[PDB]
Protein chains: 4
Amino acid sequence: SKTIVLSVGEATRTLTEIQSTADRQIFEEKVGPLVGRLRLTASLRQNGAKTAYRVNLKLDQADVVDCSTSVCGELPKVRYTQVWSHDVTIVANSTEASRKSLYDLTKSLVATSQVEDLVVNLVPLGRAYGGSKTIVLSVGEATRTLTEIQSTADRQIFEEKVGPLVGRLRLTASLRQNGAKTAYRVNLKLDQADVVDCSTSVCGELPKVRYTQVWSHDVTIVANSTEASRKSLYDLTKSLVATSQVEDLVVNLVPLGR
Amino acid sequence: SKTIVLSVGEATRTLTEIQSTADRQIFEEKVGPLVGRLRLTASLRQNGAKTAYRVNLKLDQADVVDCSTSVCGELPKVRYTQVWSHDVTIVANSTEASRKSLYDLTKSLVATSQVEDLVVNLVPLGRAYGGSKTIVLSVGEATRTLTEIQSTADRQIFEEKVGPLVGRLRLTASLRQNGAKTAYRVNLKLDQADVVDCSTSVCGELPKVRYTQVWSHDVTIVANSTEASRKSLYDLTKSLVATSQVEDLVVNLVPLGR
Amino acid sequence: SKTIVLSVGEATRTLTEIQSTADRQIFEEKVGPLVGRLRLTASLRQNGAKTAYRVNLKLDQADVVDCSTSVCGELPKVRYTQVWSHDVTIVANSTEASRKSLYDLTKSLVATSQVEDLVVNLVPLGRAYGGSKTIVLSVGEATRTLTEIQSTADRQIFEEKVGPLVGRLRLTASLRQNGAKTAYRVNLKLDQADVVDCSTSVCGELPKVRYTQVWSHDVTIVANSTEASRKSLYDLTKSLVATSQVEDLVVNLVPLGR
Amino acid sequence: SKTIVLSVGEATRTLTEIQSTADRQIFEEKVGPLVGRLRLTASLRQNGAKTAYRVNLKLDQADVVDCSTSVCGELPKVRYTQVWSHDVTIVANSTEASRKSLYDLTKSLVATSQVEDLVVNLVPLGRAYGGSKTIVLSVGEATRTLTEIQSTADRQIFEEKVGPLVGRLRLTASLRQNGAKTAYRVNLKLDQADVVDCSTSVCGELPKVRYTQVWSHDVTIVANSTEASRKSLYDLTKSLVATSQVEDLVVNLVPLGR
């Protein structure tokens, strides 16, 4: 019926819709046993006085092993789950090119090879070639190069240096491990403030920000994983953001599934 | 998701569903800016001793304007909203030809040239073509001509004249303006009573009414509107009633959206 | 002694009665070890002021495995348990054709290929071929086609469109998973209200319902099942309803076992 | 389940068991409509200091009528009920030949033509064939003739005349109508006292009674009955006492149901 396909190269893993509430919308892959499958929980709200929407994707991935042939008399069983949530904040009175460019940066943020090593191999962001540690975010041919301005114990704040100080691109990456060293937690956050200048119309007007639009990430990685399991979780989220269904979910708020 | 299509000629405007409660069911169009869009708040109830249903549609339409080209640094914003509500009352023990004729008369009530001029150009109802002030509601080749019986300063009651005197068609139009003369209020209402007689079965039995079924309207038009703002509100509601889903919502009580 | 024979094709699984209370009546299959066997708990009550009976079947199925040959020194054990309950409501002053038609629909509801895929492959009911999603319940050559009128988050309400609005066939399917995603719960419910018309005797008489009779289902499916274990649970319940002992239990209130 | 077979000639009416408490034991026929059926509320007790049992049967019979053919829109309904209770008292230290004789006299009491006309045509007991008003109770070839000793307005006492004066057979019939002359009440009761004489062992010992055993009856007949309604109630109770299960319920205290 209603499907999203996720190409991981030449192999496509098509999800099917299994549940549809007013806002929540649960997808699932219908191949294999019933105990652990791919999951995709989209949502869409508007918080407060109808002024800001809130998209919330969440891609689960359970590692199912079936040891019925080796060990006699047991069933398939979920080892662990690794999620990759999203949290997009879109303001209602925005222009289209602000939230299109927010999608274009996050599509190119996931697709780079530095966030690949952050999820798969847990290496922090930023690589220094000729100066400080930078991430390049090509949105086509234009490359918006962020530079690292801070390195805390876990936090790592990036920023673009072109333009005024009031509104700039941001990246507050993080990396933790909760409890008894059993699961990591990566947390990216890309802020995009829309600054405007009225100098050609009004005398002496310094630039100011109108609104702000974020795209948070929340990756959960368990410690005893397989490296091929962290690679497939990154490859599905890289393929999920690159689809045209999530493009219309952020730019035009069209729900998923066709 | 679940869509309704409203053909306004060759241009089709598809409204997708954004909410599904137990009774309320909200649709929106997804093309355009995020602040002013079409709206269709469908509903269904059964109040009292489970004997009468209540369909309740509401087609909002906001007129959004964006002149960031003119004024440097402004965002899109709606000026006014113009609605067209419906309130259908269906009794549960009806016959199917009662619920079908009530839909077929209101489908032809909206599609006439006298209700079009009533909401676009504010012209009152009734056009005297050789006789009394009459409205013709064609149901195909059967034409049902309602003649005006009373024109008060507020109300304007029409009524059919064939058949018995106890149960006949009604059309109670009205027109107000509340507040500081900023918005009008058109109010149509079509009463249909089911009359039956068995003088061939039971002697001395005169005709009497079993039940009645209404289809009232409540249009809100602001006084400083555009002409194509009022023309498009009529053209959408005329195309909403003519769909195959609002037919089955009245005849068979199945909710909207396929 | 007292037996029910469930044919699953050419193989017959003969249950024998092991316990008989006043109303409760427990059958069991006497083949194999003592730890997990087929179970069938019939019941029959009359709740309230002796006006309505309540038949309650429940077919258990435990999946045992004897791992003594591979693993040295261990016994057979029950991995999981999948049930299929029934809960029939029969009013005392019914017509025999009202009880026979309710059984004839439920015998044909279970025997269709859409309820087969609902408990085996967990896909919901209704298939759209030329219009909306329908289920065809043939009772011989007469096919009573239910059409889907609602699709909630889990609920799914079907209804037959022929006849009056007051009493129609209903079918409220459901699908859940309780707790930590470990067990599903399918829940069908077929309502059949008896409508009568007094128009040939009393004029002006609209049809009304005298009673209603339901046949609920309550399937429990655990998530780490074998597909051959869900197929075997459906195939026994498909053949249990098709027996002439459950026909006389609903139509004539004769207890099970001969 | 457990059945009693009441042969009424060539027609056999099989009651099946619907309840099994510690003492109460309800049977019911399963052929026909669900609202009016046969009923047999058997019981057994031992009241006091464990010295006397109490068998208690109750054969209800409801006259159900269904005329949905004549008047459109009604269901089957019970007009009246006619019962035939029994109240047997058995002392625990009895002789088996005394318990068998009490059964053989009551089996021959019900099977005579004077008790048949008492419940069908309300004719009182006793027919004078050359002498007093006598009842003949054939126990095969032995005939025990009871002559009438007292007939007041209510009671009608019969008594055997052979043997000693201290212990003799009894038959205390009566007939009432309680309420607004709508229902009768036939009440039979057969006393059997066991007398013994020890004059061959102990000198100066006159005969005396050691225990008594009763078998009461309590028939309820409504006044506006059908003749075949009272004739079928008599023919079922005549066939109930003649069974091999009510013989063992009195002689060997085995509960009903095989």
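Counting begins at 1 with the first residue displayed.
The deposited model was determined using electron microscopy, 3.0 Å.
Cβ coordinates come from backbone N, Cα and C, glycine included.
Listed in Swiss-Prot is the mutagenesis experiment C:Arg170 to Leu (Swiss-Prot position 40), annotated as follows: Loss of translational repressor activity. For the recorded site, C:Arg170 (mutagenesis position), the DSSP three-state label reads strand.
The RNA binding site feature in Swiss-Prot is assigned to C:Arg170, C:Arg176, C:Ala183, C:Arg185, C:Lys189, C:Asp191, C:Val214, C:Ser216, C:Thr220; the stated evidence is experimental evidence. Under 8 Å, Cβ to Cβ, and six or more positions away along its own chain, C:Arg176 (mutagenesis position) finds C:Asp154, C:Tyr184, C:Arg185, C:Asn187.
DSSP assigns C:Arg176 (mutagenesis position) to a strand in the three-state reduction. The note that Swiss-Prot attaches to the published mutagenesis C:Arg176 to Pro, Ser or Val (Swiss-Prot position 46) is: Loss of translational repressor activity.
In Swiss-Prot, the entry for mutagenesis C:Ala183 to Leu or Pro (Swiss-Prot position 53) states: Loss of translational repressor activity. The structure shown retains the original residue. Less than 8 angstroms from the CB of C:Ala183 (mutagenesis position) sit C:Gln177, C:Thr220, C:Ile221, C:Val222, C:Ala223, each of them six or more residues away in the same chain.
Across the structure, C:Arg170 (mutagenesis position) and C:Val214 (RNA binding site) place their CA atoms 9 angstrom apart. Long-range Cβ neighbours of C:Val214 (RNA binding site) (same chain, at least 6 residues apart, Cβ-Cβ under 8 Å): C:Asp87, C:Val88, C:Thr89, C:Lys189, C:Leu190, C:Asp191, C:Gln192. Under the three-state DSSP scheme, C:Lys189 (RNA binding site) falls in the strand class. For C:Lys189 (RNA binding site), the count of additional Cβ atoms within 10 Å of its Cβ stands at 16 [all protein chains shown]. Our reading of the RNA binding annotation (C:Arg170, C:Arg176, C:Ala183, C:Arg185, C:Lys189, C:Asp191, C:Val214, C:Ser216, C:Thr220) yields a largest Cα to Cα distance of 26 angstrom.
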